[PDB]
Amino acid sequence: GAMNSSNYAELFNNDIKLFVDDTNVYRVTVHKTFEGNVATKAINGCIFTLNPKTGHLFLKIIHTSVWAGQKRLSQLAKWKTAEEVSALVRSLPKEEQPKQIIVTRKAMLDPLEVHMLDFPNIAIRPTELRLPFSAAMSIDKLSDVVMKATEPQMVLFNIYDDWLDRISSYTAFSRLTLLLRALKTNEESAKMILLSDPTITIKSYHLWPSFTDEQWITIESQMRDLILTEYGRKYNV
Amino acid sequence: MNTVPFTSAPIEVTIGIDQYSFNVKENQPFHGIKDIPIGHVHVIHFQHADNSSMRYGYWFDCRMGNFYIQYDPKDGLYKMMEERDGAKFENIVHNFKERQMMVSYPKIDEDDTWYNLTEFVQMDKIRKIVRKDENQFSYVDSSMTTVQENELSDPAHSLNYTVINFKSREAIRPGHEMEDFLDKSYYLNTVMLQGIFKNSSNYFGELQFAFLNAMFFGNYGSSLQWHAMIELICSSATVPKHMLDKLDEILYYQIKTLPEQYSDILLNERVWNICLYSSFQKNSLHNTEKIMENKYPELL
Ligand SMILES: N#C[C@H](c1ccc(Br)cc1)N1CCNCC1
């Protein structure tokens, strides 16, 4: 069934699984037309498909050309997500194929199940968690590749950089969600926190700065303060 | 007009014949049913006074043989049987009618209800859903499971309805995943009508037999089958005008006949609200939508 706080360590066992997040697949800017009406202009998007155990991220860039002359884009986007995920699964060797696919929004279940009918043994699942994967376009290097793409493109990353050399996949996952939650609640504050110190750089092959263990604790504390704070600013507490 | 005589009635029971029913008291001098209209299938069904658990009954067609009912005190039920001795049968029936211990099938002459509920139902197809080929009538009861229910346990005592599954490779062409799942026309017209049923009359006839099994014996599997066949049509953008018009008649009479008190369990809220108010065919079932809104506005 669904994924919640009670079966949380399941993410980090040795059954291959992926999260799929479709929030950034279909993206628009809304603007006024010359006649004073409103129109949308689509911008590139991405499927965020993540192995929470390894940190491997299969970033499928969604080029705006895939919407040309299509109707009901918010619906097509879910079916385009499913199709790209199903294509990805098929491209992988059998022993690399996921045993489960967890969707961050329940509207993906049916598009994905239908596309994966060939894989009856892959469980398609929802989750009760409020995961901040939408903030993934707040990671500069990820937003850059999306916005620069001129054609469909798959780009592979490790979203944990070299973290697993020192910490477990549970801790690495918890660090990522804390980072992404903070970016979602106050991006400027979040980014200012991550980069205020010029001496800590982001390596060319990495997404996040090269913090020491001690530095990550400070950073992690500051993101928690930021998230509690904005919750007061928002709710007045 | 034909006759299903009864050897006797040793146990108190409510007897149904098509949409009609009547009480028989323990060892009352009851010897069967007369004036049954030829040309239709029929169902004769039973609910014991002592144990309302298990409605059960027989589908039959008097053109196909001489059938009678006899209680079996070992197996505890009223059993349909065939008499091959036509002479002996006429002999027995004439005596019981001369002594007037038979109820008369009570057909009002303005009433086309049974016809409209069984228009497409054919005994030959019933016998393919209910497999028991040594008899020309077919037994059904409340607890019989369908071939798909056992897929999701005794295959001999199953209802072999045509499996319909919207999230199956049969229903979904590679490369039209979105298209075929949101508009089931391919699955309706090519897979089911042309492929499996051959024509719309066979489809409708299974549709009607599912509904009757569902209402007369509280057979969940039948209810599921009836709703799926409706939903497949309603969810197909491309349906022959003549199937839509007939569907609206079929469902109308089904809705009309349903016991008002059984509506909450025999009508699936999601399917009807979708079919009547969201589907491609939401505008196409005028009679069916008018009776559903005037009789069961709660469900919607
Ligand atoms: N009470 C009732 C309903 C029901 C019964 C018969 C028919 Br036909 C349709 C629905 N179901 C309860 C739970 N599973 C068993 C049946």
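Here, residue 1 is simply the first one shown, and the rest follow in order.
A Cβ is built for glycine as well, from the same backbone N, Cα and C atoms used for every other residue.
Per Swiss-Prot, the features are as follows:
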type	residues	note
MUTAGEN	A:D21 to N (Swiss-Prot position 1853)	Reduced growth at 30 degrees Celsius. Strongly reduced growth at 16 degrees Celsius
MUTAGEN	A:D22 to N (Swiss-Prot position 1854)	Reduced growth at 30 degrees Celsius. Strongly reduced growth at 16 degrees Celsius
MUTAGEN	A:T23 to A (Swiss-Prot position 1855)	Reduced growth at 30 degrees Celsius. Strongly reduced growth at 16 degrees Celsius
MUTAGEN	A:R105 to K (Swiss-Prot position 1937)	Severely impaired growth. Reduced growth at 30 degrees Celsius. Strongly reduced growth at 16 degrees Celsius
Query raised in the report: Which entry in the list of mutagenesis positions, A:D22, A:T23, A:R105, has its Cβ near the fewest other Cβ atoms, using 10 Å as the limit?
Result: A:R105
Report summary line: If you measure between the CA atoms of A:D22 (mutagenesis position) and A:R105 (mutagenesis position) and round to the nearest Å, you get 8
Report task. Round to a whole number and give the Cα-to-Cα distance in Å for the pair A:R105 (mutagenesis position) and A:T23 (mutagenesis position). Result -> 8
Report summary line: In all the protein chains shown, the tally of other Cβ atoms within 10 Å of the Cβ of A:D21 (mutagenesis position) is 22
